[PDB]
Every structure is written in structure tokens, then in C-alpha cells.
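One structure is given below, encoded as C-alpha cells.
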Amino acid sequence: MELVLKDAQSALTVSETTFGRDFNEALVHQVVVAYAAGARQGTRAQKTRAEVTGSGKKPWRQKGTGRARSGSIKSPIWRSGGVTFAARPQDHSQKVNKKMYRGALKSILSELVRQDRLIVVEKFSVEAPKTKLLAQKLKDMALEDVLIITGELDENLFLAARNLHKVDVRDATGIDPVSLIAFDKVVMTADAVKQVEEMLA
Amino acid sequence: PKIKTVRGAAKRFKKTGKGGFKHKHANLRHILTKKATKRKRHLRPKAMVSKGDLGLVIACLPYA
Amino acid sequence: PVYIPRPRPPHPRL
Amino acid sequence: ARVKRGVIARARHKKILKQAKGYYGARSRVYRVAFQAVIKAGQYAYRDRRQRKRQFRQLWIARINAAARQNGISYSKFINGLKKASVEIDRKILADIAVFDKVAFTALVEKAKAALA
Amino acid sequence: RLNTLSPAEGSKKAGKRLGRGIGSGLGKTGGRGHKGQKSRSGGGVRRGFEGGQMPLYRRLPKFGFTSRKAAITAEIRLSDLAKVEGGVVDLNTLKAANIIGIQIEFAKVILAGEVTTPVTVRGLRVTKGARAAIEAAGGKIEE
RNA sequence: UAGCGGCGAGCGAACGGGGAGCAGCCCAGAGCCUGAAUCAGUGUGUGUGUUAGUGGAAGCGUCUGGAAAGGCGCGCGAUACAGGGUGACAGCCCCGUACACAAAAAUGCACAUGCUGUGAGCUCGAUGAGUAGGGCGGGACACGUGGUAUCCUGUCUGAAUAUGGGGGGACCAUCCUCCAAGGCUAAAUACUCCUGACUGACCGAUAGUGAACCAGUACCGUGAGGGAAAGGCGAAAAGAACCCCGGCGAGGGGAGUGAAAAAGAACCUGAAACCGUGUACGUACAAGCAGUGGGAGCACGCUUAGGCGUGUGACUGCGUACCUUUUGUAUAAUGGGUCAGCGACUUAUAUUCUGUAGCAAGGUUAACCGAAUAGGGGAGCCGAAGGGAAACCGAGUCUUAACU
């Protein structure tokens with residue numbers, strides 16, 4: 001495969017089956033549903049008819065009163081006492097197969113390549129810890145919203161993008177399938193592509 | 001929690017090759033000297049569960 | 001109402 | 001995420017009360033009676049389209065029969081008589097003529113009588 | 001692409017929602033019929049219960065015992081006979097290739113099919129025909 | 001799973017395997033040496049955190065607008081675009097946040113270093129008896145006394161003492177292994193009345209604490225105990241100076257504030273049932289789930305100048321509500337006075353099937369480690385082989401002396 005850069009204008013030979021392969025849509029949807037559904041902490045709780053602060057004495061007689069039968073004030077048909085199926089804190093975190101995660105990352109790398117969105121550069125870092133430099137610098141390449149993903153993270157580059165909105169600078173260990181779609185361009189170090197070729201495999 | 005087997009069914013049914021079940025015949029424990037010998041030989045092999053009572057067995061023992 | 005009285009007894013019929 | 005349903009029951013209950021507009025009593029006011037009014041007023045509007053064809057049909061047959069007995073023949077003689085001359089005019093137009101123009105109707109009685117008798 | 005993704009046709013199915021109207025179908029009793037025990041909250045009988053009749057697993061007599069030895073033995077194919085380490089095969093070293101398990105103390109070999117290498121099986125108990133397939137491929141089985 | 005079990009309902013291990021965490025000793029003892037290890041508890045000092053805190057970047061002009069933080073034009077700050085408030089939605093108005101320091105004192109901690117106080121190392125011994133075990137009656141073991149080992153025992157007895165004893169699931173014999181009848185010991189472990197910050201495909205006033213409002217209060221009960229309802233003027237009170245009717249009223253109409261007083265304290269929005277006033281049309285000789293199909297006349301708006309649009313509806317055909325339960329309901333069978341809000345197939349974990357996606361004779365990991373939704377972890381589960389009660393055999397196998 002021919003990853004030609006745009007600044008050094010050099011080829012980069014990677015695995016066709018890893019990188020220039022098919023795009024399975026309904027797998028990528030599965031990993032993004034399972035990932036965003038892994039993002040939920042899900043700390044909801046209501047209370048049933050056994051936690052409402054009340055009593056258990058029947059409000060009135062069973063028979064002879066004109067009113068409908070009722071047995072507890074905590075019943076879920078009454079006001080202020082209720083929630084027949086009250087929800088609890090749960091785990092919405094759902095499991096993927098490992099090969100579907102790695103494979104679907106290979107598929108979205110394929111889709112980012114065939115759309116001329118994924119950008120390979122060589123070693124690409126900032127010089128001083130100042131976001132002013134990254135403003136001109138990402139003005140120059142015409143990069144509005146990116147994923148500056150590198151293989152060696154430092155205090156120089158990461159601090160210079162902690163306050164940019166549309167910029168997220170990750171470690172090549174930590175790419176995730178909602179970012180590689182949720183950014184408009186992606187720019188990579190050649191070392192970062194060198195590692196993602198290994199990890200996705 | 002995982003399902004608990006009807007344990008008295010695990011001691012009486014035993015899975016076969018194609019997913020069926022074999023069992024014993026239920027007339028050979030007591031009161032035997034009156035029964036004909038043809039009748040008692042035809043109870044000595046193990047036999048398979050009928051499909052009328054196969055859903056009960058698939059329900060009751062859920063692992064084997 | 002807190003106090004609901006016992007209903008007026010039925011006509012026998014037994 | 002808890003779902004409140006106030007603003008949609010407005011739309012259902014008011015959609016019912018707009019159709020029930022014009023009805024006597026609680027049938028235009030109260031929803032619980034107006035729904036029961038609208039349904040029954042849907043059944044009647046379904047059956048009376050079927051009855052509309054028959055209720056105009058005997059109106060037409062009464063017009064033709066009355067004017068035809070003015071012009072000296074019954075309805076049944078007039079309709080076998082129209083069938084014999086192979087005349088494909090329906091009861092609708094033929095009832096329409098006898099009100100407005102007696103004379104083309106009268107010649108149509110003559111064409112009933114010619115093939116008939 | 002994050003608003004253009006979509007699942008395949010028939011992946012989701014969206015469930016029977018009981019007790020919602022007439023036109024849903026399964027509304028007003030929702031699928032469970034009119035009166036009776038199966039129509040109640042938590043109703044319906046337990047497993048195997050034939051409505052009072054003596055059940056199927058109690059009419060029939062219990063047979064057999066449960067052998068203790070049948071746990072600690074294994075049934076080796078010929079497929080995973082090459083997977084071991086090169087060319088020699090015993091109880092242990094089948095246990096490190098993880099085809100038999102750690103508790104297991106006895107082992108045979110079944111003509112399942114296609115052994116390839118020169119194999120030296122030791123201490124296992126190869127039947128009749130996998131004998132002819134290990135010998136026929138060139139290996140040898142000593143006791 | 002093995003088992004246990006009126007062998008029913010149900011109860012349910014272990015061995016062994018992976019992991020978090022690891023730490024060992026002391027008395028039943030005298031002699032020797034003897035402050036030899038480390039703790040218990042004081043003293044000072046070094047750091048480290050809490051109990052107050054400090055600094056903390058950078059914007060203007062026009063357009064509507066009550067007012068700008070909004071619009072377009074044009075500049076900058078960002079190891080600060082986490083939040084909150086400001087007359088409408090603010091990186092550059094304010095508080096902050098990033099970050100950077102700071103404590104007289106009282107301290108929590110780590111240990112440094114003294115100091116009261118307690119005692120290592122060798123050689124030789126010693127090695128826990130009314131206890132183990134047993135009978136009787138019970139209990140805990142997954143084990144319901146069963147062929148039931150192990151442990152705790154209320155009652156009565158009652159060993160040997162390292163040449164001895166206990167266990168190895170009735171018991172005996174051989175082996176293996178450990179040595180009770182005296183103790184102590186962190187860490188992984190569970191819990192949150194409370195304290196701090198942060199977070200939510202959790203609630204937003206019939207919800208969420210019972211309680212957003214001096215709520216466990218009013219109020220009820222002899223007492224235990226029960227136990228509510230109740231948020232919102234506006235940006236700012238600028239919350240109405242003054243005048244008039246009226247009882248030095250309540251209430252109201254003018255003025256006046258305000259963008260708005262149909263925002264006036266009974267205060268944002270203001271739905272429905274319910275109750276009126278005004279117009280149009282219908283009705284006082286006409287019987288009935290009150291509508292529906294046909295349709296006169298009338299009253300308004302239309303544009304062509306004749307039919308629309310809308311409202312009412314004379315007169316006429318037909319027409320016994322809705323739900324539930326039933327063989328069957330107009331039913332004189334049940335239910336609903338009406339409106340408005342709430343009100344019932346959920347969730348967790350296993351198994352079976354169908355769709356779909358990945359991989360494929362392989363598929364897949366659980367706990368846990370983790371700069372951590374990645375990657376490691378293959379402990380394990382299901383499969384690719386079945387037959388038999390079982391040893392055992394194996395594309396066969398079982399029955400049987402063998403099977404046509």
C-alpha cells in the first residue's frame with residue numbers, strides 16, 4: 001500500500017489487508033454502539049414499593065367502606081409512593097470480541113484512507129508549550145478539526161492542545177473508534193502508523 | 001443465577017448422539033413372577049424418549 | 001374521612 | 001429518562017374533540033363521551049354511504065314510476081319495455097329527465113311502448 | 001461518519017410491548033389469554049409438572065451409577081497429535097499443549113483423522129486404527 | 001458437577017487450576033552469655049498533607065433591541081474554552097479555572113535520630129489428660145443417621161505419651177503425611193451517620209428524600225406510632241406619590257413605574273372540566289344512545305355575477321352507548337360524576353431458539369495487571385466421537401455364548 005505523505009512526499013508500505021481493505025459498515029456500527037454504550041456510568045436509582053418511607057398498615061377496612069380496596073400507601077398506583085419497576089444502578093458495558101474491535105479499527109482506517117482524510121506526516125511536534133504556535137501551525141496545513149495522533153507523547157505537544165477545542169492529541173496506544181470517525185481529519189506520525197500497523201495486525 | 005437441574009431427572013435420562021434421550025422402562029422393579037417373559041425381555045433394553053414427553057425433558061434438565 | 005362507619009345491616013333473606 | 005405525557009394527551013384528546021364539534025351535551029365537551037360519540041358517528045358514516053345508493057335508488061324509481069304512470073304505463077312495463085328496445089339509460093338520468101323535461105321522457109315512454117307492445 | 005452509520009437489515013427487532021392499545025395486537029392481556037393460572041402475575045406451573053399427574057421423571061426408574069474414573073480420562077483425536085512439541089507424546093506434554101487438562105490421568109487416541117508427522121506416543125493407549133495411522137504415517141507407539 | 005433429598009420440592013460442595021496480598025513467631029525453661037533483633041510509649045528535627053489564603057492572561061466599533069454576552073466587520077489570550085453570574089447565548093465584564101507560591105499555631109503521616117520501657121544467639125532440655133477417644137441425646141459439615149468418616153458438644157466414663165498419637169470419607173493391614181489438648185500477628189476484605197471535590201443517555205415540584213417553602217412540622221392517636229399540603233412578580237421594588245366612588249373598608253377606575261401591570265403581590269406561561277355575557281341560526285303539535293345519509297330556509301364573508309366558504313338545521317330514511325365477563329348484553333349484569341396529572345409485561349443472571357456480525361475446525365476469554373472502553377491474562381468453557389450402568393472399547397459400540 002502507498003501511504004504517500006504530503007510534506008516529505010514519500011511512500012509508506014503497509015499491509016493491504018490491514019489498511020487498504022474493505023469497509024464493513026454494520027461491524028463499525030457495532031463497535032461504536034458498544035463503545036458509546038461503554039461510556040455510560042448509569043447511576044440511576046428510583047425506589048419501589050418497598051423503599052418509600054411509609055407504613056404497612058392498611059389505610060382502611062377491606063370490606064364495607066365505599067372506597068376501592070387498598071392495602072398499602074406505598075402502592076405504585078397512589079400518589080407519593082410508587083415506581084412499580086424501579087430501576088437500579090447497572091452496568092451497560094457490553095462485550096465485543098477482540099477481533100471485531102481490531103478488525104473494525106482496520107475498517108475505519110480503510111474508510112479514512114479511501115476518503116483522503118487520514119494524513120500521514122513524519123515527526124510532527126510543537127516547539128514551545130504555547131497554543132499560539134498550534135494556532136498558526138494548524139492554520140497552515142488547513143486543519144480545522146483533527147486527531148493529531150503520535151507514538152511518543154510529551155509535555156511539549158500535549159500541553160499545547162489541552163485548550164484547543166477541535167484538537168485532541170492521543171498516544172498511539174490510545175486510539176478509539178469514536179475518535180477516528182468523530183474527527184474531520186486525522187494526522188499521523190510515521191512512527192504512529194508504524195505502531196498501529198503492529199497493534200491492529 | 002444459573003439454572004438448577006431437576007436432579008431426579010438427571011438420574012433417569014441420558015443424552016444420546018443426535019440430541020435425544022434414553023431411559024429405562026418402568027415395569028421391572030417388583031411383582032415379576034406373574035409377568036410373561038416376552039414382556040420382561042422387551043423392557044430390558046434402554047429406550048428413547050417420545051417427542052410428546054421430550055419438551056418436558058428439554059425443559060427440566062437444561063444442561064445434559 | 002378518617003372514620004368510615006359500618007354499613008347499615010342488610011335485609012335478612014336467609 | 002422519565003417521560004411525561006401531558007403535551008401529547010392534549011393532541012389526542014383535542015383531536016377527538018375537534019371532530020366531535022357540534023354534538024349535543026357532553027358529546028362536544030367531555031372527551032370520555034366524545035370519543036364514544038366520534039366512533040359511533042364513524043360507523044354511521046360508514047353504513048350510510050352504503051345506504052345512500054339504495055336510498056337514492058328508490059327515490060329515482062319512485063320518480064320514474066310516478067311520471068310513467070302520468071304518461072300511461074307502469075314502471076315494470078316501462079323497464080321491460082326499455083330493456084327490449086336495448087336502451088342503456090339508467091334510473092338516475094331517467095329520473096332526472098322526468099322532472100325537468102316531460103317531453104323527451106314522453107318519447108322515451110313511446111320507445112318503451114314500441115318495442116314492448 | 002458518526003451520523004451515517006447504521007446496522008444491517010434485521011439486526012434489531014424491537015420487541016413485543018404488551019398492553020398498548022388495540023392495534024398493536026398484543027395489547028389488553030397482551031398475548032396471555034383470558035383467565036387462569038397462566039394468565040396471572042407469576043403464574044404458570046414449574047418445570048416437568050404434568051398438572052398433578054405423576055411426572056415423567058418420576059414414573060420412570062433411575063438407572064446407572066456415576067463412575068469416578070470417567071472424570072479423570074480424556075479422548076484424544078489425531079488432529080491435535082501433531083500440536084504437541086515436535087515428535088514425542090506422553091500424558092504430560094499433552095497437558096502443556098492444553099488439549100487434555102490438568103486433572104487428567106488417563107488417555108486414549110481415536111482415529112479421528114490425518115496424523116502427519118513422525119510421532120512418538122508413549123504411555124497413552126492407542127486403540128486399533130489410529131495405531132495403523134501413526135504407524136502408517138511412520139510413527140511408533142511403545143507401551 | 002459429585003452428592004444430599006417424603007431421592008419429591010429443592011439444597012449444593014470439594015479436589016485441583018488462575019488471581020489480589022503475602023510475614024512470621026512466642027509461652028509451657030533453666031544454664032551461658034547478656035542491653036544482641038524489633039516493636040510499646042515519650043523527646044527534638046527533616047520532609048509530606050489538612051485546618052486560613054495570595055497572584056492569576058486577553059475586545060472594540062456599528063445593527064435591531066427594554067437591555068447584548070446575539071448579528072455581520074475586525075483584533076488578541078490560551079500549561080486558562082472546567083463551571084457560575086452578569087438586563088438575551090461571553091475565552092477577552094465579574095468570580096474563577098490552568099498554573100505558581102504561601103502558615104504564627106495545632107496537627108495527621110513517613111521515617112531520621114536520640115530516650116523511658118520491655119529482651120536476641122548458641123548448647124542442652126521440655127514438648128499442653130479428665131483433654132483425645134467411647135456409649136447416650138442433639139447440632140455444624142452440600143451430607144436429612146444412612147454403610148457415615150471429620151468437628152462442636154448437655155450426660156457418664158476414659159488412653160498412650162514420640163518405641164506414642166491424629167488424619168488420609170464405614171473398617172482393618174501396609175505406606176504417606178502431620179503432630180492437637182496455650183497463645184499472638186499486618187495485607188488483600190466488608191460498611192458509610194458523616195467531610196471534600198467531581199460525575200450522571202437519573203428527577204425537575206402529583207416527579208426526586210416524607211420534607212426545594214423554620215418538615216418529621218402542623219394535624220391525628222392514651223401511647224407506641226402515623227404523618228401531610230405548600231416552589232417561580234420583574235433585570236432592578238422602580239412593589240403603585242397623587243385624585244375619585246366606597247364604610248379614615250374590601251374592592252375598583254384614572255395617573256405613575258416598567259419593555260410589557262390581559263407581569264399588581266390572589267403576581268412567568270395559564271390547558272381542560274365548570275360557570276357566564278354578546279351575535280348568528282334552530283325550537284313552544286311534538287316522542288326515543290340524540291348521530292348519520294338527504295335537505296329547505298336563514299345570517300355572514302366571496303368572487304364571479306353563478307356557484308362556492310362557514311354556522312345553524314326545519315323535514316325525512318336508518319340508527320338500543322363504551323368496557324369487562326360470557327353460549328349470549330340495548331341489557332333492568334359489572335365499572336366510570338367530569339376534567340387534569342400519575343397508573344400495570346421491567347431489571348439482573350443462566351439456558352434454548354431465530355435474525356445479524358466477526359472468526360472458522362476452531363471460537364472465546366472470567367477474575368486480575370493496565371498512562372487503563374487499548375493491550376496483556378487461554379485459568380477455563382463449548383466444539384470437532386460416539387456406545388455402555390461401568391471398567392472398557394472406539395467409527396464403531398452395547399446386548400448376548402454368539403447374533404441371519
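Header entry for method reads electron microscopy, 3.4 Å.
Quick reminder: no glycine exception, Cβ is built from N, Cα and C everywhere.
Among the sequence features in Swiss-Prot, the natural variant A:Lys63 to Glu is noted as follows: In strain: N282; confers erythromycin resistance. Ribosomes bind erythromycin poorly and have reduced peptidyltransferase activity. 50S subunits assemble normally, even in the presence of drug, but assembly is cold-sensitive at 20 degrees Celsius. Cβ environment of A:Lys63 (variant position): no same-chain residue six or more positions apart lies under 8 Å away.
What Swiss-Prot says about the mutagenesis result for A:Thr131 to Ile is this: Does not regulate the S10 operon; assembles into ribosomes in vivo. Mapped onto three states, the DSSP output places A:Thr131 (mutagenesis position) in helix. All chains included, 16 other C-beta atoms sit within 10 angstroms of the C-beta of A:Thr131 (mutagenesis position).
Here Swiss-Prot describes A:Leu134 to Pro as a published mutagenesis experiment; the accompanying note says: Does not regulate the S10 operon in vivo.
Swiss-Prot gives this note for the published mutagenesis A:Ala160 to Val: Does not regulate the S10 operon; assembles into ribosomes in vivo. Sequence-distant neighbours of A:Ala160 (mutagenesis position) (same chain, six or more apart, CB under 8 Å from its CB) are A:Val126, A:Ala128, A:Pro129, A:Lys130, A:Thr131, A:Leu133, A:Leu134, listed in sequence order. Annotation note: A:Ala160 (mutagenesis position) sits in a coil segment as assigned by DSSP.
In the shown protein chains, 21 other C-beta atoms lie within 10 A of the C-beta of A:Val167 (mutagenesis position). In the three-state DSSP classification, A:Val167 (mutagenesis position) falls within a strand. One entry in Swiss-Prot concerns the mutagenesis experiment A:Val167 to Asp. Its note says: Does not regulate the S10 operon in vivo.
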Count of other CB atoms lying within 10 Å of the CB belonging to A:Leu134 (mutagenesis position): 20
